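Visitor: What follows is a structure written as structure tokens; I'll ask about it next.
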Amino acid sequence: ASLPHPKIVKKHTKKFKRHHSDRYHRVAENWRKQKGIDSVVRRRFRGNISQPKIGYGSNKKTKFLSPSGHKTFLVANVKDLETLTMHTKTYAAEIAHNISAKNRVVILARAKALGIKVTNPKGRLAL
Amino acid sequence: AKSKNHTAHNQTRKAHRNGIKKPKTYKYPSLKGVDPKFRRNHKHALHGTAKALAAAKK
Amino acid sequence: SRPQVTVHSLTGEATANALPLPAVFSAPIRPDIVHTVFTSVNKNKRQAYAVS
Amino acid sequence: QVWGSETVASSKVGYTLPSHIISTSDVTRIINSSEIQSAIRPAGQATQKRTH
Amino acid sequence: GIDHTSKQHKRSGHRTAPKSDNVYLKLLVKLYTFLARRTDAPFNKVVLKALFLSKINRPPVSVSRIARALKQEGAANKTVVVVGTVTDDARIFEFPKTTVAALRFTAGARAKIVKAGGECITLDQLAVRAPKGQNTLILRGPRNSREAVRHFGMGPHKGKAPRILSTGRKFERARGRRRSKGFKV
Amino acid sequence: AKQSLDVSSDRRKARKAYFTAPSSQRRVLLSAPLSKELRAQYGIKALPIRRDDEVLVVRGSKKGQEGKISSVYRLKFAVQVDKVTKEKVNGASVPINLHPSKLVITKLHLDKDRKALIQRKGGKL
Amino acid sequence: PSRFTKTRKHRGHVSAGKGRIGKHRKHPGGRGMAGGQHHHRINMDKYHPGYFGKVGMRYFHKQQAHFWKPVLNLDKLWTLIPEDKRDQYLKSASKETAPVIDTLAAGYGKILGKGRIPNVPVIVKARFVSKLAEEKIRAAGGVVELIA
Amino acid sequence: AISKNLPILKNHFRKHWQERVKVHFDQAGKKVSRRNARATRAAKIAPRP
RNA sequence: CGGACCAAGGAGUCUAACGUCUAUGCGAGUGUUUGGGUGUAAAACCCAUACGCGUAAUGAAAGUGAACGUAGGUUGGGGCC
RNA sequence: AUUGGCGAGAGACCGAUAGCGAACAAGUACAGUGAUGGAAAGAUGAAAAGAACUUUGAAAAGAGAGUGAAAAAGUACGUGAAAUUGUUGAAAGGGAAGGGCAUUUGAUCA
């Protein structure tokens, strides 16, 4: 039920990773800019890893847009689900990981009755 | 431990980075350095001119 | 004039008595000053701590 | 009497209620006033139509 | 590549939108922005620009200043418009009746105006009375009257009030100010 | 809250006092409520536990079981009640310790000191 | 405070806002006001003239109570009287009845001539009076009395 | 040391002022103690002022 | 040149007196919290005199101490008529 | 006035590599003839209910059985990562591995 929107395009789908993160275990995969004077990445030599810049910004119209075309909204209870009544065509319901299955099934039933898309319907459900 | 003594390189570029402004010209420049007798003449002349202007129309 | 606010009895039902407003509610509302003064005063009730 | 009024004393040393820097809290009514509307020029078309 | 002849992405240098979080002043700024946008009168633009000045940029103005402004012929019917705080001045004894519009009024100045018979209004009342600023006069206080200004641009052979907490004998009056003690400035 | 300037509301101080309370303090700390019938009979809400006091379990997995008290372990802050225990795999019987506050005093051993305490606390017997 | 400090933004940067060629060595040149005449002489002679040398004679046991000379002008002369009576005194410019001002009682010792008071008689009591102020007060109609 | 256009400051802190420095965190407590002492003195010295 | 690896800890913080800028409050005045009363009790509220800075500066000092006027004339000058 | 002693009330303080050197048999073990220096060490489980009994093994122990809400809680005991190692599964390997640009193939995915 997503509104007609421009095709989702991503300039850089690959996740940016820190230099030598695979080489050394103490270096986490979280990106950190290299400030060394003789840093190859900072000097931007040919054949290096990509550096995050202002050019990689996604389209504003498609910003925070899921592939299904519905924005993700975190839901905590029935009252929180009520927030997505008159905006269901442009939003999606997501259930927090702190929610027990007993209340999860009630929230799922409420969303089904109210016509609200659920990001993770099969969460903490018996299978 | 020899070092460079004097070098004029990049000085002209540093000076030209900001526009070399001409000194500001005013309608009435400072009367310093002029003859003191001429200054007294100036003071008396404007005193008389102001008195005449006030007499004609205040 | 200024609005007359009805006074409710202890039983929970408003009576016929009416009173003028206390001439403060017309003061300007300044959230910035309110927040600044509240933050400043909230530090007054504090206990000093220091490592030996 | 405790906090003062427009006629009674404020019961405080040289204290007066703060003055309002703007007469009314609503500016839409000021905009809609006839004197302002007569002086203001006719409006446009909100979002300008794209040309060329 | 473009051979830039000037700094790119250079800020205009003029403060847009007030820095203060005053909600009432923000509403006044919005009202005057709308007035300047919809009217060609430069008075609205001048008032909007003056509303953006800082505390040190909006010096205070004593009642004697508006008294002198009214003393000029043709300004008796003019309604003064000062962007700042009007302060009481005890030097002036007789205050002619007039209309004064300012953001803030001192208690003494307001009492003096009321006693003299003049009227005091706020900026929005002034705007609704005269949307185009008809028969209005703009008053500004002395900008360089601040005590910090006298210390500005201190240098040799300038005499620009050198910064010192305690003045008097032996405090910044030794060699450097007297010809007998070495030299003078 | 607290209006007195001498009592302590600190959790650390309260826990320290409870854990290091001597035998005399533990005697009054280990108190059990009385039954409804016994409360109607004496007019006393609660009394300190005793070795020869009949008690009935009101909370826990042993609900409904009643018996006499074999011994009160003030060191362990508990009281042992006979005729209710768990059987070990070795074949021996080990008593199960339980808090006195989880019991309802069905009957108590009346003595001279006990009767004096009843009169001091305002009993009718 | 801590959140708004530039140190948090400097986090990550190697030099932390202190440069690379010249490190932030504690007390690089001198300490306090060291070298006021050797290597800081340029700043001493350009920004703080008159720092070095003697000025005049020495006055031992300088008691500031002796040099208690508060001043006021004719413009503020009328401000001492409360307005409730000041307005009617201004309205009634009468010689036989004039307001009396005690500058000493308000903490002002010397009378200075500035303000051009209106032509209303007024009696003023002060320890010291200036020539111009006395002439102006005499011309206004009132007289000045010296009390101590 | 010497810096830009800043007034000369004469701060006497060369000595070990950290060892000998007093801070009054006890203002309210000592005020309450003084009030209690005044009340008990009024009680002790009889209706005498 | 330091670096075998990993985990934990790790470095422009605070005080006294200030310079520029900004915000708030009052305004030729300004600062309750030295202290007293009051208090639901280190919280909050109220208050008299004093004192810090400014309103007058220049001299080593004895001392003196700012309208000939529409608080002056002229140039440039936003706004207003 | 009070970094000593005793009896008390609190913290926008700290949390077992923090906080006093010491939360535990801490000025203890220990080192130096000597004056002195000076640590590491908190947590099973509500309740030991601490694994009866059978089998293999000399025994330490292993496997069944049982207590236990949980033995993925066994007096090496709350929760249980990396550096390092073993088993199973997948992939690559003519004097390095690791990375970036794009794609084929395999696995996997809304």
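Shown for chain D, in order and in Swiss-Prot numbering: 260-311.
Cβ coordinates are placed from backbone N, Cα and C, and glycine is handled just like the others.
Checked Swiss-Prot, it gives:
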MUTAGEN   D:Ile289 to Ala  Leads to an inefficient release from ACL4 with a delayed assembly into the 60S subunit; when associated with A-290 and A-295
MUTAGEN   D:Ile290 to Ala  Leads to an inefficient release from ACL4 with a delayed assembly into the 60S subunit; when associated with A-289 and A-295
MUTAGEN   D:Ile295 to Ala  Leads to an inefficient release from ACL4 with a delayed assembly into the 60S subunit; when associated with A-289 and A-290
Visitor: Within 10 Å of the Cβ of D:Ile295 (mutagenesis position), how many other Cβ atoms are there?
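Guide: Neighbour count, Cβ to Cβ under the 10 Å cut-off: 20.
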Visitor: With every protein chain in view, how many other Cβ atoms are within 10 Å of the Cβ of D:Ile290 (mutagenesis position)?
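Guide: Result for D:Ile290 (mutagenesis position): 17 other Cβ atoms within 10 Å.
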Visitor: Round to the nearest Å and give the CA-to-CA distance linking D:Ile289 (mutagenesis position) with D:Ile295 (mutagenesis position).
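Guide: Cα of D:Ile289 (mutagenesis position) to Cα of D:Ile295 (mutagenesis position) measures 7 Å after rounding.
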Visitor: Across all chains shown, how many C-beta atoms besides its own are within 10 angstroms of the C-beta of D:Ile289 (mutagenesis position)?
Guide: 21
